[PDB]
Amino acid sequence: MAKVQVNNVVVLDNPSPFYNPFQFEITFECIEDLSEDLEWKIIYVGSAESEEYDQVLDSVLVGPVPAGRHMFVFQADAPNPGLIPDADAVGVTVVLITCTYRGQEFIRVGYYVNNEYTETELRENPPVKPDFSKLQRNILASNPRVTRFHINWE
Amino acid sequence: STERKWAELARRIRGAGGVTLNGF
């Protein structure tokens, strides 16, 4: 029924400094030929407490995809620290990879992300204002959280 | 971290009205 199947997502350049870009090698299998485009999005959850703090880091149109296995690297620039609340800067958050086909979300790959200081002084005594230039982003690549949604392939 | 924060992050991960599994 579902025209697109997501085979795997490989998290590249992990870990990396907070300001360094996101890298993802995406594999998907096309069961049938699609006449429309497959839109991929990288969404950073700036704050667990509110959807106000979400940042679409990148969005890519892929198509017209013919039947068969396909692969691509999905790169995205780092989130904006000025849009991220202080209380959510250090610790755990979520990055999302979504795919729509005719405005309809059918796949959502989510990762837990660990933003921590590597410096002994900073990790033991974190500042009031987070120093983003010293935070390391460590994605939980071994725990991909995948959600499929029932969509219309008209 | 508190439970409410893990629950909030769980919700963001799964979205709404889908089936969630670890792995592909």
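The count begins at 1 with the first shown residue.
How was it done? The header gives X-ray crystallography, 2.3 Å.
Cβ coordinates come from backbone N, Cα and C, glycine included.
Recorded in Swiss-Prot as a mutagenesis result, A:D37 to A carries the remark: Abrogates interaction with CHAF1B and HIRA. In the three-state DSSP scheme, A:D37 (mutagenesis position) is classed as coil.
Annotation of the mutagenesis experiment A:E49 to A in Swiss-Prot: Loss of interaction with TLK2. Around the Cβ of A:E49 (mutagenesis position), the same chain contributes A:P85, A:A87, A:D88, each under 8 angstroms and 6 or more positions distant in sequence.
The annotation that Swiss-Prot gives for the mutagenesis experiment A:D54 to R reads: Reduces interaction with histone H3. Classification of A:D54 (mutagenesis position) by DSSP places it within a strand.
Under mutagenesis, Swiss-Prot gives A:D88 to A with this note: Loss of interaction with TLK2. Reduced phosphorylation. The local packing around A:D88 (mutagenesis position), expressed as other Cβ atoms within 10 Å of its Cβ over all shown chains, amounts to 19. In the three-state DSSP reading, A:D88 (mutagenesis position) counts as helix.
One mutagenesis experiment named in Swiss-Prot is A:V94 to R, and its note says Abrogates interaction with histone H3 and histone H4. Loss of interaction with TLK2. Reduced phosphorylation. A:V94 (mutagenesis position) falls within a strand segment according to DSSP. Residue environment of A:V94 (mutagenesis position) contains 22 other Cβ atoms, counted within 10 Å of its Cβ in all protein chains.
Among the mutagenesis results in Swiss-Prot, A:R108 to E has the note: Reduces interaction with histone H3. The residue drawn here is the original one. For A:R108 (mutagenesis position), the Cβ neighbour count at a 10 Å cut-off comes to 23, with all displayed protein chains included.
In this structure, the C-alpha atom of A:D54 (mutagenesis position) lies 10 angstrom from that of A:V94 (mutagenesis position). Around the Cβ of A:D37 (mutagenesis position), the number of neighbouring Cβ atoms within 10 Å comes to 15. Counting only the Cα atoms, the space from A:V94 (mutagenesis position) to A:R108 (mutagenesis position) is about 12 angstrom. Across the fold, the C-alpha of A:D37 (mutagenesis position) and the C-alpha of A:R108 (mutagenesis position) stand 17 Å from each other. Applying an under-8 Å Cβ distance to chain B, the mutagenesis positions A:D37, A:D88, A:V94, A:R108 reduce to A:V94, A:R108.
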